[PDB]
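Peer 1: Here it is, the structure, as structure tokens.
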Amino acid sequence: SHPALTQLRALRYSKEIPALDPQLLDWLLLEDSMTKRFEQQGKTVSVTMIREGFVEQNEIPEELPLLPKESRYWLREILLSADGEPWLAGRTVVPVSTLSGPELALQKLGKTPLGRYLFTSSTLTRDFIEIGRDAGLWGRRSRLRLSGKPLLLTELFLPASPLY
């Protein structure tokens, strides 16, 4: 798709959280998407849609080992901008079994940027977070649970983002 997503997918992720400045850790460990924290930088946050649709296991090689093995998944890749400047690339993989109740909205976000603020009646927990780095750029990979149901979220922080 877009080179930022190719880069994101190839980062070598692990559960090692490096000994970074506390503010950088706070950014990387946030238990939510970056949408509202990026807005708090005094910016309007928007989504550039790179790809969205139902896919088979063959299109989620990175996420499959981390999710239930089933027939279909919703795959969403975006670039997230702040006042029109790209700050992050995001790739979300949602097993179709997770699409129930309020979580059905995960396949209907369109250009609405993901965040806990969209799920006012759902608990959000994180099974684990992995961190990776490539060409000076930090990325992270999380298995999240919304009302107990899994989804995979991988994010790459682009050069203009506030982490740098």
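Using the numbering of Swiss-Prot, the residues shown for chain A are 2-165, in order.
Method of determination (from the header): X-ray crystallography, 1.4 Å.
Using N, Cα and C of the backbone, Cβ positions are placed for all residues, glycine too.
Pulled these from Swiss-Prot:
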type	residues	note
BINDING	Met35, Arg77, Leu115, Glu156	substrate binding site
MUTAGEN	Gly91 to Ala	Increases the inhibition by product by about 40%. No effect on substrate affinity
MUTAGEN	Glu156 to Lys	Loss of activity
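A description of the local structural setting of each listed feature is requested, covering burial, neighbours and distances.
Peer 2: Following the DSSP three-state reduction, the secondary structure of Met35 (substrate binding site) is coil. In the shown protein chains, 24 other C-beta atoms lie within 10 A of the C-beta of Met35 (substrate binding site).
Neighbour count (other Cβ atoms within 10 Å of the Cβ, all protein chains): 23 for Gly91 (mutagenesis position).
When secondary structure is read from DSSP and collapsed to three states, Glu156 (mutagenesis position) falls in the strand class.
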Peer 1: Do you know offhand how many angstrom separate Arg77 (substrate binding site) and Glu156 (mutagenesis position) by C-alpha?
Peer 2: 12
Peer 1: Other than its own, how many Cβ atoms are within 10 Å of the Cβ belonging to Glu156 (mutagenesis position)?
Peer 2: 23
Peer 1: Taking Cα-Cα distance, which of the recorded positions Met35, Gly91, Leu115 are within 10 Å of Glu156 (mutagenesis position)?
Peer 2: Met35, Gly91
Peer 1: How big is the Cα-to-Cα gap, in Å, between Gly91 (mutagenesis position) and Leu115 (substrate binding site)?
Peer 2: 10
Peer 1: What other residues of this chain sit with their CB within 8 A of the center of the CB atoms of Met35, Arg77, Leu115, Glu156, the recorded substrate site?
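Peer 2: What remains near the Cβ centre is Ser34, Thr36, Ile79, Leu81, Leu89, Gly91, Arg92, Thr93, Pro114, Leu154.
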